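Only one structure is covered here, and it is reproduced in the block below.
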Amino acid sequence: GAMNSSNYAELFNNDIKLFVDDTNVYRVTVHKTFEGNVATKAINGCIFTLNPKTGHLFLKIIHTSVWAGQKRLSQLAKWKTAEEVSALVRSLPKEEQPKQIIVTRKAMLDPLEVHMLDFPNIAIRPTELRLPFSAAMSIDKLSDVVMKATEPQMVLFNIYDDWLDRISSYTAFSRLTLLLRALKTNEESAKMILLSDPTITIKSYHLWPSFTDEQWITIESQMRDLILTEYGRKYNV
Amino acid sequence: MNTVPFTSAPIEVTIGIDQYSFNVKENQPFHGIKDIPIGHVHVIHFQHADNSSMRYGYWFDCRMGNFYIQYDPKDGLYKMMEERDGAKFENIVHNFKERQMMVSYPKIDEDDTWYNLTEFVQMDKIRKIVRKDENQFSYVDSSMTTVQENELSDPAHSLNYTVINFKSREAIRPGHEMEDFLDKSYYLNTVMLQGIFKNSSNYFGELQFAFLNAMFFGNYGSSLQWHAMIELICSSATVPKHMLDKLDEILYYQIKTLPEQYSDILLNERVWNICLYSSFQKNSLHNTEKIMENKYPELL
Ligand SMILES: CC(=O)NCc1cccc(Br)c1
Ligand SMILES: CC(=O)NCc1cccc(Br)c1
Ligand SMILES: CC(=O)NCc1cccc(Br)c1
Ligand SMILES: CC(=O)NCc1cccc(Br)c1
């Protein structure tokens, strides 16, 4: 069935699973034509496929070339997403395939289901959670590689950097989702927070600053403040 | 004109023959139905007065033999049987006919309703869905489940309808995933028409049989099959024009014949709204859309 508040801990048990987010696969800028009409220009996109237990991000970049000559691009996007996830599963050894794939938007179930008919023992599941993976394009390194890409390409990052060495996957997933929620509610503030102290560097192979445990607490608090705050300035409360 | 004689009517029962029904009182002098039009398949069906649970009955074709009904007080139902001795059957029928102990099939001469609901049903074909090869007639009741239903318990008593599953490898070619799911023409035309049925008559015949078991027996599995076979055509961008025109006649008489107070259950909102207003063929079912809107505009 669906993943929600009540069955939240299943993400961190020992059954392999993947979150698929498709919100950044088909991206456009909307602009005006010489005749004063409106047209779109597609820019590179990505699929966000995340093992919440290990932190692994299988980033498939979606090069604007894949749309050339195609119609109904928002609908193709979902199927293209599904085609790519099924390819990734097929590419993986059997003991490394997920037992579940959880899609963050319901419109991805039928495409993924159809593309995974060859894997009847992989459960395709929606969720009731309002997860913030759309903001993954606010992470500089992530955004950079997508926009620089000149051809289709699969990029790998641990979205948890080295956190698992010190904290559990539950705690790491909560940090990630709080970081991503902040970035989605006010990207500027969120980033000002993350970088205010020039002495905390981001390692070449990491996406996030090298905070100490105690610096993470402070950070995590400031992010909560932000999300509440903006919820005020968004609801005048 | 053929006859289904009844040995007697020991229990109070509502008898239906095709779209017609009448009440028979317990031990009323009643010895059958005469003047049944030759050349069509027919159904004779039963709902006991005491237990409206279980509608049941028998599909049959009089060209295939002499059939009659005797109540079985052990198993509790009106059973169809075959009389192998023609002379003795004719003689028994004749005496019942002379004593006027039979009701008359009311073949309205303007009316082509039953023809239009059964144009593609056959008894050689009906026996490939309801398996019971020692009899030339076929029993159906409300609780019989379909083969597909059993996949999702007694196989001998199942309705072996043609399994249709839109999210199946049968339905979906590797590499055309989006193509074949959003336009089901490959599955309609190549897998089902060319591969399984052989022709659209065969497709229409199972669709007709499916609907009639739904309406007469409240057989849920048949209702599911009727809607599935509609939806498969409605969801194919490419359908022979003759098939579309015939599908519009077929559904028209199905919708015209449905009891008004049973539409709420035997008609699937999603399938019909999709078929009439969103699908490829939303413009090809003029007669069916016209009657649906004038008669059941609530569902839509
Ligand atoms: C995303 C990241 O750092 N993954 C580790 C990894 C490397 C190679 C294969 C696989 Br499966 C995962
Ligand atoms: C009872 C018996 O002598 N024969 C069975 C039967 C045959 C034909 C018609 C009817 Br009604 C009953
Ligand atoms: C509905 C209609 O015309 N006649 C009902 C009927 C009554 C009695 C026997 C039979 Br057969 C049919
Ligand atoms: C073998 C098979 O089911 N053919 C389709 C069919 C044709 C005609 C009537 C019926 Br009932 C079923």
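Counting begins at 1 with the first residue displayed.
Placed from the backbone N, Cα and C atoms, the Cβ positions cover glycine too.
A:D21 (mutagenesis position) falls within a strand segment according to DSSP. Annotation of the published mutagenesis A:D21 to N (Swiss-Prot position 1853) in Swiss-Prot: Reduced growth at 30 degrees Celsius. Strongly reduced growth at 16 degrees Celsius; the original residue is retained in the structure shown.
Quoted from Swiss-Prot, the note attached to the mutagenesis of A:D22 to N (Swiss-Prot position 1854) states: Reduced growth at 30 degrees Celsius. Strongly reduced growth at 16 degrees Celsius.
Under its mutagenesis entries, Swiss-Prot includes A:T23 to A (Swiss-Prot position 1855) with the note: Reduced growth at 30 degrees Celsius. Strongly reduced growth at 16 degrees Celsius. The Cβ neighbour count for A:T23 (mutagenesis position), using a 10 Å radius and every protein chain shown, is 22.
Mapped onto three states, the DSSP output places A:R105 (mutagenesis position) in coil. The mutagenesis experiment A:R105 to K (Swiss-Prot position 1937) is recorded by Swiss-Prot, whose note states: Severely impaired growth. Reduced growth at 30 degrees Celsius. Strongly reduced growth at 16 degrees Celsius.
Using a 10 Å Cβ-Cβ cutoff, A:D21 (mutagenesis position) registers 22 neighbours. The C-beta environment of A:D22 (mutagenesis position), restricted to residues of the same chain at least 6 apart in sequence and closer than 8 Å, consists of A:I47, A:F48, A:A77, A:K78, A:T81, A:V103, A:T104, A:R105, A:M108.
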